[PDB]
Amino acid sequence: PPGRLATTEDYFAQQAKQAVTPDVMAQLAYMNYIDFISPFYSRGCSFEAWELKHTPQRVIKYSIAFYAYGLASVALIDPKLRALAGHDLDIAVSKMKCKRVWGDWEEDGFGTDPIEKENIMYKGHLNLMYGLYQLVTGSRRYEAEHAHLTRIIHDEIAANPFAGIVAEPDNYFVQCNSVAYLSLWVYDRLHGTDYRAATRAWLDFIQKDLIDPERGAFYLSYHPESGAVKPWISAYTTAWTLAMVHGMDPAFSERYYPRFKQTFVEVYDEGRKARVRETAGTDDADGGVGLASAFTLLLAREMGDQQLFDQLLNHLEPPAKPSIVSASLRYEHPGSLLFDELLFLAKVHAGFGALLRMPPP
Amino acid sequence: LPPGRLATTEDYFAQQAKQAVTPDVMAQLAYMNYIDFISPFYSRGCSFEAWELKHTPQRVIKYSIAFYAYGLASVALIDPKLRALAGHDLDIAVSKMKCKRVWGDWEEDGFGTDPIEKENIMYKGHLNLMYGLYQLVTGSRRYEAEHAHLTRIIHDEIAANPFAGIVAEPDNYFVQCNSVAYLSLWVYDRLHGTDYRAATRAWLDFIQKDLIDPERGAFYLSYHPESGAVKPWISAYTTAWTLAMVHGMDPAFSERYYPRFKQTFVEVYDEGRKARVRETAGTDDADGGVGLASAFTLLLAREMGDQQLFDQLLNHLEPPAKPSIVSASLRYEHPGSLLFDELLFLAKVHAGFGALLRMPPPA
Amino acid sequence: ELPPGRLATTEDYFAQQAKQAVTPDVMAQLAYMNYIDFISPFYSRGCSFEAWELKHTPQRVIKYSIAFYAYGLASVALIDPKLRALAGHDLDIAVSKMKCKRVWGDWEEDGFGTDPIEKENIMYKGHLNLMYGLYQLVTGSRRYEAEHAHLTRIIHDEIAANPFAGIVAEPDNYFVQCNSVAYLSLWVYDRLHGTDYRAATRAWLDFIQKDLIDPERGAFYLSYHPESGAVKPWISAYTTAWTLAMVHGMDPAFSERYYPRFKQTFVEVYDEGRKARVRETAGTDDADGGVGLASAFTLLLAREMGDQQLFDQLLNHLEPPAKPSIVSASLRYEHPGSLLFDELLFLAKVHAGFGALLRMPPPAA
Amino acid sequence: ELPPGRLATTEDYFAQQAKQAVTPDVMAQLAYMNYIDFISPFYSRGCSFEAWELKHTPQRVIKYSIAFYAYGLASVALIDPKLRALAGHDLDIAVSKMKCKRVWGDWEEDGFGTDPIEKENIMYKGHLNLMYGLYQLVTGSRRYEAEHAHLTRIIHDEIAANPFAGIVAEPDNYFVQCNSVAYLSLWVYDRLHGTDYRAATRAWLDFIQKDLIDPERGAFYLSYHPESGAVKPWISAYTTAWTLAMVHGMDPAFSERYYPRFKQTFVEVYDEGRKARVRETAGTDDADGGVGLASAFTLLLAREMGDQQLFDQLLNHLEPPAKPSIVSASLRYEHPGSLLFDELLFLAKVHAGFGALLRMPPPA
Amino acid sequence: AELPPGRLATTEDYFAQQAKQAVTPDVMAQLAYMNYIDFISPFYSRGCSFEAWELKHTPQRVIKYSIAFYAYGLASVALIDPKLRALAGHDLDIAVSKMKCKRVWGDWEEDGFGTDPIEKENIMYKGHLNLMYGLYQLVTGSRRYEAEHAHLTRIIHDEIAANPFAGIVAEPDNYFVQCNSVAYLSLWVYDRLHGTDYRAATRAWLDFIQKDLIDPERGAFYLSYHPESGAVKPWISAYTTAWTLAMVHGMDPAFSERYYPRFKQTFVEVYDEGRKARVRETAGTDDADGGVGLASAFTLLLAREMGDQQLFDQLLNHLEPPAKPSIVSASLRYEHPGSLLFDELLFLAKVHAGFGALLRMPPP
């Protein structure tokens, strides 16, 4: 199609052909090439790459995480790139731990330690990242930290009357929880443990008040003090949660995926393209945080839905005017936050189940 | 439906009966609750991104959080399926009200390091009413120890003063701020069976002596106990706000003056379709001073069941501000004053201060 | 006749005391001063200067702005007894704000000391001492009496100790304007307490008439510097207009002697006698040079001396170009011509004479 | 014949040593460097960086700017003995400013440590160690000798202790460029003291020829990372031009083996052979990508290898678009094409060969 | 004499001021700029406020020069018109007071050279201060600063005695003949006040600067000397030479008379049929007022010092008219000053009575 870099057939063939497409390679070059200003230049706490892109500080933790989930799949696709993905993941962990990334926790007034109680959006991502790094590299560099954080998450789940952990105090999100639970499966695979036994209770919990099973859509958020559930449904919330859950209980996500597509996905331009509504009671696409379409593109990949992948990418990429200069990829007009991050991830994503069964080196 | 309007006056007044908010009020609760980090009721942390994006002056933030809270109280009465949400929003309102960014002007001006210990009745009046409404909506004891402490300070300060009430900044007496303090005593009494509201009679007799012009049904700007001075201008926004709050405590008082107030300040225009409110006497100009005369009159109209004036004022206020609903969330492209989305939200849902006092429990 | 761009007749301004009411434009100025929460200059006793930030007042001038507002408020208390309690409350706030560090702090930053009253600094503390006294004449309140006695005694002891007659501003800077304010503040204390601190005034009047005036031109020299004995060799209109106005309340014969030569030396009448503007120094045709306040202080002098003709001429020059407008019963100027503009026009319009402020009858019960 | 927009012939630049005088445009560059009170880069030994503020030099690059000035000044000392005392004074100031926290402080802010010399950080301390030595060759001054011995010994002990040949920059970042500077700095110390620290060089040359070079294309890979063992899979022109230039002074046969394949791989001749520009990596037609210094480092390599033709071609590409002007006998560029512009063109024009700097005769 | 276009007063008028015992009306209007307006005039008070210099956009490193040149001017004003001598005194008292503020000398500490600006080196700052202390006491007869003057004079005498070259450095290992000239003159001033013989050091200094630091064929000093390396920067400087010869003329008039003609040959360009002149800053260029851009303005001071009415007129015809002067409310401003220190050096040149005459200033 016009304005696109490579065929959907090409993206889905990467694992089989044991090589990334030339446009994915040009994204790894943006990530790795230029001294000082590339995001994966060094382990140091410098965020020049994110300053140049105008990434708000609250989002930096999400950007580092999504890069890392992408790099994990790259390690599976081309074993000649596994050592590079490893080095990039070592840097990802190193930068995730800087105060610039987690410091919003202290400034808001919630505490001086980001890993001690609550804050499941930050520490969920960190714990999954610790695990993927060790699956890719076979390095014990972060094992002591990984065991400490895994145990904190296990003890907090055990002690709570609802199934899971909160983000900021009295804010419960199904997305962030999905990341935490997956991080337990990764630890179990590495150590032979059974922390993932908590998962069944969590899956039963989110199916009670936190989902509308007719529409296959989760509600925005839950608040344990009042017991309140915000009465709007969210596409970006649901796309992200179902994608992560597919790697733990594939039957759960397969049950709801069709109703999710019915509820939010708009096909247009005689079936060539698709865009995703963020909530119900509107005609508008990519409202709220504006990430409905981009997370759906990751879900489509996770579920092997070639048709929807192609439709969404035909909507997302061409207007953003991509260009390759000195073998490096840039976008002249990115359409949302986390843009180059989520398109990178969706193009390479091998499935969360596959990342769990990653053959060691 | 007049042009540029979102819903009929009949629709707004029917919300309690139909036991559901209008679709435009729901889209306002979405602005308040939906977007991560930048919505005003995202979390109980001390972050005011929502107010930075709206360009709110720091001295006014305390008023914005309060008026949101009075609105959320009525939403809890209208639709019991929303009461838990209103409760969570009110918990966040109290939490943010207590941050130094909100009360810190008190210290910076040089008046003291503690905002509740003495005087400062504009800030702590609002806080005390908020503590009470949160407990009426939720049945939660989370803030009860703080509520008792502040209520007792207010009772002891009233008792000790030779005039009836408490000052804002030292030697500044305002009837608006006092009205909020006294109402907060009625809310405490309803929760605990006490009789702090016995102070109300003396206060109502006091403000009717030198602080009102009873011919025009308008309070004077301010009183200053050291000199005994009363600033010689009358104020619409002051009067609209005071009569609205007093209506919940002594309905006869506000019903006596409401007609003279409308005569004194309200201009009907555009063949009766619209109204706009003058801020003081001796001028033809509308919404002078702090520019909130019209918007507080819209709240008074609602409080006193006046459908006609409500419709006229909203026809003046809303259409020029160019509202639009996108992804089921309400924005205004050109808000006409400070506290805009706050006072229109409040006026559209407001169930009457009397009704908030008699709010049935949750269990 | 009402000339164009003017709000009220000169006849109207001079009749205020007789009619026992301020003009509607003076009332609209008191509304600017008092009405709006937070941003009006007389909102509270706190140390916030939002009113002055919005007007772009440089910090070194804030002390002058609060003082000239206060001298105006004193006359308003004489004009309309129904406004005297309001003037009192405004004066309480004036004193309170005068004492904030934002107002006097230039003294410390420049390196002259950490206390602004202890010694020298007669521009700041002269104004403060007169303000303490006017507050007590208007209100009958003893709120500031202990402070007033302490500062009055500092000024008395410093005059007594100096070989020249008076006190310096910054070290080794002697200005006749600032001194005039200090000496007047002693007359105010004497009136309240029955004392005789004003006995110093004669020596001071003899001193300034020696080297510090050109008696041919009826004009004081810019400044004197006691270490070197130097007198800056330029004469100053704003200096002279301000000094003669204040002295008129203490020794009226002194100011009456020089007023005609002062007008000859600096005042240019133009536009067929309808208008006047004031040159700041000699050897130029340019008006309102230097600090640009020659014309505005002359307008105050004309009022002090009962010269209705010159008052009218100056105000015809000053007000219309500044494009005044009344909105919601409050006065603003869209294009003020100088610093201290709304302050000095307010003062000149209401000013009852410094003599009259001294004889202010006590408050009602 | 003088091509258009150029200040002097290639023949003129290569003749400087023989004629025992710098060209008038090189002299006008020394005037920019030395003339104006306070704002010239070589005004005083103080920690003031006004010259670099005016030019908008990012702080991470200041260490490179001071170093390249210093390598240039060393050759100026060889060309014209009447200027050797001036070069010495400029080099004393170069060292003095190199040691200020403004220059090395990125190390601490990044979180890597409070001492920039103690371990790793081979980009900063490699440059410093070479500068310490060139200063002493030019002047014969022992001012910095105790510091030079301490840093040389640190570098020797760190090489000895590492399982790969060389030292990292930031932790777990290995660059062949930075290493090349460190090893050369050992040869300079040996020449001054009669020691044998340069015995480490052979192992290093054998190491970089294993996984860190593609010998078919005569191009080094971007970087190596010892923890993972990863080699970033792109080749780099600026990396290779700089490395071959420095290595030529230690093992000339090594650089002579790969120089032709390097030119084949990256250099584009155009405008009927009058001009050249350099691609930064493979799989592109674009010139001077990445840090945008491919062409400028190739110009230094061409000089090092005595390749007059390529020198002329590159300078015809680089100088005229940058619109140079000489005013009151001082050089400025109205539109410099990259970072480190006046620095690398200065260096390339005077460069006498790294071998010649090593054999610099005493001051007399 | 006819008034050339854009000029305020004839050269004949400026040179007659001492004889007529009155300053021109344009000099008086400059003293008004200096003294008239509350807070923002440069000589308002002894306080450490620099509003006058903020409004003019004076860089902080230059403030010390601005206060000094005002002070040299005010000294001559005291000689011209005895009715102005007490005013000049008061202005000089303020000059000293402000010279001592950290805003003026603090660059010394920030650059890292020490916490005390007087104790050692820093001859540009303390030379000026010492001459100012002396001129204040010649004008006023006041002992206010005498204890400080004796302390600083002795420091300068003891540092000269201890150095193997003749003089004192500015910032470490920077030797300038200009700054030295100010220090030595300040010794002559002390001697005149106290009957001492500190000026005996002057002969050795004059012999020193005539060895490597001057080209006697061109009558021009070299830019700077650097004692560690022994290097002399190989460019000659007009502003350096104009300033040095002007100050030396008060100490050894024969020295300055020997070189003045060769100086004019070397740098001064007459143009517009002899009506105008402008001064080249160095050799090997046609450009005027390069570098710090003060060649012409310091030459105007030298012309005055040497009684050369012709060159004075030519230079002022070049400098003043383009700067578009205007007198408003009897005060002088320039709409478009041509350089730094503009109103300062034109003020000085117009009143300057000769450094010899300042030395012989009769008591008050």
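Quick note: numbers on chain C are straight from Swiss-Prot, i.e. 28-392, in order.
The deposited model was determined using X-ray crystallography, 2.5 Å.
Each Cβ is built from the backbone N, Cα and C atoms, and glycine gets one as well.
According to its DSSP assignment, C:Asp64 (mutagenesis position) is coil. Here Swiss-Prot flags C:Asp64 as active site, proton donor/acceptor, drawing on a curator's inference.
Within 10 Å of the C-beta of C:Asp64 (mutagenesis position) we count 19 further C-beta atoms, all protein chains included. As a published mutagenesis entry, C:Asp64 to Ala appears in Swiss-Prot alongside the note: Dramatic decrease in beta-myrcene hydration, linalool dehydration and geraniol isomerization.
Under the DSSP three-state reduction, C:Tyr70 (mutagenesis position) is assigned to coil, being neither helix nor strand. Quoted from Swiss-Prot, the note on mutagenesis experiment C:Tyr70 to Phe is: Retains 22% of wild-type activity for the geraniol-myrcene conversion, but only 0.5% of wild-type activity for the dehydration of linalool to myrcene. Dramatic decrease in beta-myrcene hydration and geraniol isomerization.
Around C:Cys74 (mutagenesis position), a 10 Å sphere centred on its CB holds 16 further CB atoms from the protein chains shown. Listed in Swiss-Prot is the mutagenesis experiment C:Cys74 to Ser, annotated as follows: Loss of activity.
The Cβ neighbour count for C:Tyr91 (mutagenesis position), using a 10 Å radius over every protein chain in view, is 18. According to Swiss-Prot, the mutagenesis experiment C:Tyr91 to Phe carries the following note: Significant decrease in activity for beta-myrcene hydration, dehydration of linalool and geraniol isomerization.
The Cβ of C:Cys127 (mutagenesis position) lies under 8 Å from the Cβ of C:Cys74, C:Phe76, each on the same chain and at least six residues away in sequence. Experimental mutagenesis is annotated in Swiss-Prot for C:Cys127 to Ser, with the remark: Loss of activity.
In the structure as shown, the Cβ atom of C:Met150 (mutagenesis position) sits within 10 Å of 24 other Cβ atoms. Looking at Swiss-Prot, you'll find the mutagenesis C:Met150 to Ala noted as follows: Decreases activity for beta-myrcene hydration, dehydration of linalool and geraniol isomerization. Retains 2% of wild-type activity for the geraniol-myrcene conversion.
Long-range Cβ contacts of C:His154 (mutagenesis position) within its own chain (separation 6+, distance under 8 Å): C:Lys90, C:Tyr91, C:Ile93, C:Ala94, C:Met125, C:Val208. A mutagenesis experiment is reported in Swiss-Prot for this position, C:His154 to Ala, and the note states: Significant decrease in activity for beta-myrcene hydration, dehydration of linalool and geraniol isomerization. Retains 23% of wild-type activity for the geraniol-myrcene conversion, but only 6% of wild-type activity for the dehydration of linalool to myrcene.
DSSP classifies C:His154 (mutagenesis position) as helix under the three-state reduction. Listed in Swiss-Prot as a mutagenesis experiment, C:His154 to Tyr is described as follows: Loss of activity.
In this structure, C:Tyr91 (mutagenesis position) is part of a helix by DSSP. On its own chain, C:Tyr70 (mutagenesis position) has C:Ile63, C:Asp64, C:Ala78, C:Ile120 as residues at least 6 apart in sequence with a Cβ closer than 8 Å to its own Cβ. Taking 8 Å as the upper bound (exclusive) on CB-CB distance to chain B, the mutagenesis positions C:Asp64, C:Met150, C:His154 give C:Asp64 in sequence order.
C:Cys127 (mutagenesis position) falls within neither a helix nor a strand when secondary structure is assigned with DSSP, and so counts as coil.
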